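Notes follow once the structure below has been shown.
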Amino acid sequence: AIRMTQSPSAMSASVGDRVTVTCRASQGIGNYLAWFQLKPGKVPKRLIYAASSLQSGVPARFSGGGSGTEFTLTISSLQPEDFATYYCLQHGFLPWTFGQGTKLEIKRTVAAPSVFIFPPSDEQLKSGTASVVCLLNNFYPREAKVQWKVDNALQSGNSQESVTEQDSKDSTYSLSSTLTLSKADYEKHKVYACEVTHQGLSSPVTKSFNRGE
Amino acid sequence: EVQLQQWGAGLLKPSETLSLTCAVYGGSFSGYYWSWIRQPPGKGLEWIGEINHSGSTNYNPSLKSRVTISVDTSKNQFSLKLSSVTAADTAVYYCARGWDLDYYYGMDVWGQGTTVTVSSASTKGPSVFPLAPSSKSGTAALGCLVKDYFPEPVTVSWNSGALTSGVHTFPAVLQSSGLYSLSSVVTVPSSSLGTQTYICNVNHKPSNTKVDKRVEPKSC
Amino acid sequence: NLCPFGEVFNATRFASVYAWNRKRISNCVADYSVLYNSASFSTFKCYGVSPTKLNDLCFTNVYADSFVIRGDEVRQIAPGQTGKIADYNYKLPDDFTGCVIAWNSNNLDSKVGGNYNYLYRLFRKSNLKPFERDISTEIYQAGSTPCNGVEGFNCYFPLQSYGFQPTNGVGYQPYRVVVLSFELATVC
Ligand SMILES: *[C@@H]1O[C@H](CO)[C@@H](O[C@@H]2O[C@H](CO)[C@@H](O)[C@H](O)[C@H]2NC(C)=O)[C@H](O)[C@H]1NC(C)=O
């Protein structure tokens, strides 16, 4: 019943910065607020219990505090081993409820993506389904809008996307949007386009091809 | 110091019953609540329920009385039962040391987790289709589309692991058909399209499937 | 002449544990065996004295302390126990010679959206003395920063409410508690 609003949803920072995430409780939960760290593949570990108390073995840069209604997890000098997703948990009133999380990602300079478009192979067309793949590579801002245009008709509801984690070297993301279409629908149209809107591009770039060429 | 070891089947069909068990080896088993937490793929954490040494249970109302949590005090174990499962119950299920009975703080120790996937799909090998570099370009891009497979995972290498730079294998995406779909991509110098060979190495252990696929520019 | 135990056990409203109610009892003729045998008490534990009614009709001043806590905290209403209730709300001395009675009251003290009327002290700078009762609503300073009676960062209101919903587990359901102490002037 109790809403736990966690802000911001995601945030960028660099090593050595001071970072505070906030968790806002719907009702007064007094001192029953826990903070957890969560990394891909790793079991979640508790960081703060009772709003302010530090779990044993957790470094001293991690701090916590609360008012009963507004809570705050703070990292003084950020380290590489702190880039993860942080969740708060209230246990003031049943049912216990979590926050949506705050993902802590590495800050770097703006990097425009490299866009590529891939028509469906003849081998796949023989099976009766067509897959058009658009690829965004090497971009720092996660914010990216990919729009499919089939003969200048904006396609929605048949496009599934996927994104990598921050690369361990250049700290960029890459994104694949796959448009799925039946063979009949595929052969009903000529121009297949992938339009990409990204902060690092002054104008939206469009990569396209013509069925058959 | 204190460790939790959990187990149970993680591959279920809908309407089946998930049954996980957690074993405690360390802290006094009586002075704590023992709880279950869930994390659906990319959807944050959700508290399922918990039980104390005396058998008192707190459940999350979100589960419509489908949850039953039991305790065995002579083996220091506690179990989770979730009936009438659907694909919405696909998640990683952890057991954890919940709240103590003195000052009521907890979630100290966690189980290693159990990956649970609820799908009426049968084991299927992937079809591998080429993503050819277009007649264009500096640097070029090519790859493979690994489609129609169940369950996870698939392992993709390039040239039998001879090339790793610029590779990007995207996390799988569950299609509306219940099968998984993935794409692996390489950026390579566009002056290497005629001299160097690029080949996908796709492995799907559940179906015992290996597919090698050569990726070349499509001739006009 | 028959004692007013009804007014305590049957009482329509019970007190928050931090502000526990204390009733004096004198000119009392009471059957204590009839209470000990009542299945309506899930908990009835006598430390030191033990259940017997031939003891002087009534002692000099029988005290009946009453309040509401949750299920998992009932074990704390006992000598030598440590916990949030025993540290901050209601303590019994080590030489306690009296009885502790408890019963589940989910049907009386639980609302569907949560009964927020029963509260307990959540913070205190020191442990209670036995039979101490603290009504202070002073803003508790959890951190190093003072509060100056203003809530805020590490600056809590010292009392927290129980949720008390009927759907709670038995450990988090309300339990009504009565503690009878016997002191020995004159004897009634
Ligand atoms: C609390 O209330 C109940 C019900 O009013 C009392 O139980 C009654 O006790 C008398 C004997 O004293 C019996 O003859 C009745 O049959 C009982 N009624 C029921 C339904 O149990 C109880 O005595 C009260 N508590 C105290 C201390 O008086």
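Residues displayed in chain C correspond, in order, to Swiss-Prot positions 334-517, 522-525.
Positions of Cβ are set from backbone N, Cα and C atoms, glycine also.
Swiss-Prot gives this note for the published mutagenesis C:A475 to V: Increased resistance to neutralizing antibodies. According to its DSSP assignment, C:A475 (mutagenesis position) is coil.
C:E484 to D appears in Swiss-Prot as a published mutagenesis result, with the remark: Increased replication in human TMEM106B overexpressing cells. The Cβ of C:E484 (mutagenesis position) has 14 neighbouring Cβ atoms from other residues within 10 Å, across all protein chains displayed.
Following the DSSP three-state reduction, the secondary structure of C:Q493 (mutagenesis position) is strand. One entry in Swiss-Prot concerns the mutagenesis experiment C:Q493 to N. Its note says: Reduced host ACE2-binding affinity in vitro.
For the natural variant C:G339 to H, the note given in Swiss-Prot is In strain: Omicron/BA.2.75, Omicron/XBB.1.5, Omicron/EG.5.1. C:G339 (variant position) falls within a helix when secondary structure is assigned with DSSP.
The annotation that Swiss-Prot gives for the naturally occurring variant C:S371 to F reads: In strain: Omicron/BA.2, Omicron/BA.2.12.1, Omicron/BA.2.75, Omicron/BA.4, Omicron/BA.5, Omicron/BQ.1.1, Omicron/XBB.1.5, Omicron/EG.5.1. Taking a C-beta cut-off of under 8 angstroms and a sequence separation of 6 or more, C:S371 (variant position) has no same-chain neighbours.
Within the same chain, the residues at least 6 positions away from C:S375 (variant position) whose Cβ sits under 8 Å from its Cβ are C:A435, C:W436, C:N437, C:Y508, listed in sequence order. Among the natural variants in Swiss-Prot, C:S375 to F has the note: In strain: Omicron/BA.1, Omicron/BA.2, Omicron/BA.2.12.1, Omicron/BA.2.75, Omicron/BA.4, Omicron/BA.5, Omicron/BQ.1.1, Omicron/XBB.1.5, Omicron/EG.5.1. The residue drawn here is the original one.
A simple way to gauge crowding: the CB of C:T376 (variant position) has 17 other CB atoms within 10 angstroms, across all the protein chains here. While the structure shown retains the original residue, Swiss-Prot records the natural variant C:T376 to A with this note: In strain: Omicron/BA.2, Omicron/BA.2.12.1, Omicron/BA.4, Omicron/BA.5, Omicron/BQ.1.1, Omicron/XBB.1.5, Omicron/EG.5.1.
C:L452 to R appears in Swiss-Prot as a natural variant; the accompanying note says: In strain: Delta/B.1.617.2, Epsilon/B.1.427/B.1.429, Kappa/B.1.617.1, Lambda/C.37, 19B/501Y, Omicron/BA.4, Omicron/BA.5, Omicron/BQ.1.1; Contributes to cellular immunity evasion and increases infectivity. The Cβ of C:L452 (variant position) lies under 8 Å from the Cβ of C:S349, C:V350, C:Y351, C:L492, C:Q493, C:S494, C:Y495, each of which sits 6+ residues away along the same chain.
Taking Cβ-Cβ distances under 8 Å and a sequence separation of 6 or more, the neighbours of C:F456 (variant position) in its chain are C:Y421, C:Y473, C:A475, C:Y489, C:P491. Here the residue is the original one, while Swiss-Prot reports the natural variant C:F456 to L with the comment In strain: Omicron/EG.5.1.
According to Swiss-Prot, the natural variant C:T478 to K carries the following note: In strain: Delta/B.1.617.2, Omicron/BA.1, Omicron/BA.2, Omicron/BA.2.12.1, Omicron/BA.2.75, Omicron/BA.4, Omicron/BA.5, Omicron/BQ.1.1, Omicron/XBB.1.5, Omicron/EG.5.1. Around the Cβ of C:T478 (variant position), a 10 Å sphere holds 12 further Cβ atoms from the protein chains shown.
Here Swiss-Prot notes a natural variant, C:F486 to V, with the remark: In strain: Omicron/BA.4, Omicron/BA.5, Omicron/BQ.1.1. The DSSP secondary structure for C:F486 (variant position) is coil. In sequence order, C:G476, C:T478 are the residues of the chain that are 6 or more apart from C:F486 (variant position) and have a CB within less than 8 Å of its CB.
Spatially close to C:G496 (variant position) yet at least six residues away along the chain are C:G447, C:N448, C:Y449, C:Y505, judged by Cβ distances under 8 angstroms. Here Swiss-Prot describes C:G496 to S as a natural variant; the accompanying note says: In strain: Omicron/BA.1.
Sequence-distant contacts (6 or more apart, same chain, Cβ under 8 Å) of C:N501 (variant position) comprise C:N439, C:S443. Quoted from Swiss-Prot, the note on natural variant C:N501 to T is: In strain: 19B/501T.
DSSP assigns C:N501 (variant position) to coil, not to a helix or a strand. What Swiss-Prot notes for the natural variant C:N501 to Y is this: In strain: Alpha/B.1.1.7, Beta/B.1.351, Gamma/P.1, Theta/P.3, Mu/B.1.621, 19B/501Y, Omicron/BA.1, Omicron/BA.2, Omicron/BA.2.12.1, Omicron/BA.2.75, Omicron/BA.4, Omicron/BA.5, Omicron/BQ.1.1, Omicron/XBB.1.5, Omicron/EG.5.1; May enhance affinity to human ACE2 receptor.
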Cβ packing number for C:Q493 (mutagenesis position), 10 Å threshold:
21
Inter-residue C-alpha distance, C:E484 (mutagenesis position) and C:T376 (variant position) (nearest angstrom):
39
With CB distance below 8 Å as the criterion, list the variant positions among C:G339, C:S371, C:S375, C:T376, C:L452, C:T478 that sit near chain A.
none
From C:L517 to C:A522, where 4 residues lack coordinates, the CA-CA distance in Å:
8
For C:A475 (mutagenesis position), the number of other Cβ atoms found within 10 Å of its own Cβ:
20
For chain B, which of the recorded positions C:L452, C:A475, C:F486, C:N501 fall under 8 Å by Cβ?
C:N501
For C:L452 (variant position): DSSP state (helix, strand, coil):
strand
Quick check for the class: what is the C-alpha distance, in angstrom and rounded, between C:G339 (variant position) and C:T376 (variant position)?
18
Using all protein chains in view, find how many other C-beta atoms are within 10 Å of the C-beta of C:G339 (variant position).
9
